[PDB]
Amino acid sequence: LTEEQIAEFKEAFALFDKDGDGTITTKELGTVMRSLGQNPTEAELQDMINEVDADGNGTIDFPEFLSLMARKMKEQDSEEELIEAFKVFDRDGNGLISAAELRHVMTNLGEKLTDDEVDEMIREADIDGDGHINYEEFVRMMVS
Ligand SMILES: [Ca+2]
Ligand SMILES: [Ca+2]
Ligand SMILES: [Ca+2]
Ligand SMILES: [Ca+2]
């Protein structure tokens, strides 16, 4: 949108575009993944380009990288938000929300819930049947 934001995205496009032609190819994408210790085969390189390549020419140009980056940054916010919210519920930092933790946070939000009502709410969200809410079960409830 602003000139500074465009500048910063051009700098990120530039580490992927190794030869400076304005396009990122499966081989340039590959050179980047290899430098980060991952060595993909030409097949999953192709799947990665296909996701971002909107005109079908087999490469990625700057408009197409800009759309990807922008969409990816809205998604990464939605995650940051859901991780923060889970972490306020998991008072002891063990990865699981228990009935006591949820009840304690609900009373601080203004809602005094009995053990039967809190148990109903855990039972609804619990998929693996341990009577706790893990992160997966939490995001799945934050939609559904
Ligand atoms: Ca290139
Ligand atoms: Ca393209
Ligand atoms: Ca916990
Ligand atoms: Ca569970």
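For chain A, we keep the numbers from Swiss-Prot: what you see runs 5-148, in order.
Cβ from N, Cα, C; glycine included.
Sequence-remote contacts of a segment are chain residues at least 6 beyond its ends whose Cβ falls under 8 Å from one of its Cβ atoms, and for the domain 'EF-hand 1' (8-43) they are 49-50, 52-53, 62-66, 69-70, 73. Per Swiss-Prot, domain 'EF-hand 1' is recorded for 8-43, and the stated evidence type is sequence analysis.
Here Swiss-Prot describes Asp51 to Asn as a published mutagenesis experiment; the accompanying note says: In CAM12; lacks the Ca(2+)-dependent K(+) current. Look at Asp51 (mutagenesis position): DSSP puts it in a helix.
Marked as Ca(2+) 2 binding site by Swiss-Prot on the basis of sequence analysis: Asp57, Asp59, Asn61, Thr63, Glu68. For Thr63 (Ca(2+) 2 binding site), the same-chain residues lying six or more positions away in sequence with a CB closer than 8 A to its CB are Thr27, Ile28, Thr29, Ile53, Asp57.
Annotated domain 'EF-hand 3' per Swiss-Prot: 81-116, in sequence order, evidence recorded as sequence analysis. Remote same-chain residues near the domain 'EF-hand 3' (81-116) are listed as 122-123, 125-126, 134-139, 142-143, 146 (criterion: CB distance under 8 Å, separation of at least six residues from the stretch ends).
For the mutagenesis experiment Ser102 to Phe, the note given by Swiss-Prot reads: In CAM1 (also named PNTA1); lacks the Ca(2+)-dependent K(+) current. The Cβ of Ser102 (mutagenesis position) lies under 8 Å from the Cβ of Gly135, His136, each of these being in the same chain and 6 or more residues away along the sequence.
What Swiss-Prot records for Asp130, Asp132, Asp134, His136, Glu141 is Ca(2+) 4 binding site. According to its DSSP assignment, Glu141 (Ca(2+) 4 binding site) is helical.
Sequence-distant neighbours of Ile137 (mutagenesis position) (same chain, six or more apart, CB under 8 Å from its CB) are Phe93, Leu100, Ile101, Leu106, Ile126, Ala129, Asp130, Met145, listed in sequence order. The annotation that Swiss-Prot gives for the mutagenesis experiment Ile137 to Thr reads: In CAM2 (also named PNTA2).
Distance from the CA of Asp51 (mutagenesis position) to the CA of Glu68 (Ca(2+) 2 binding site) is 15 Å. Taking the centre of the Cβ atoms of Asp130, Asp132, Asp134, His136, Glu141 as the Ca(2+) 4 site, the nearby residues of that chain (Cβ within 8 Å, site residues left out) are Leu100, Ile126, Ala129, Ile131, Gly133, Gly135, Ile137, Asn138. The closest partner of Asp132 (Ca(2+) 4 binding site) among the recorded positions, by CA position, is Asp51; the full candidate set was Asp51, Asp59, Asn61.
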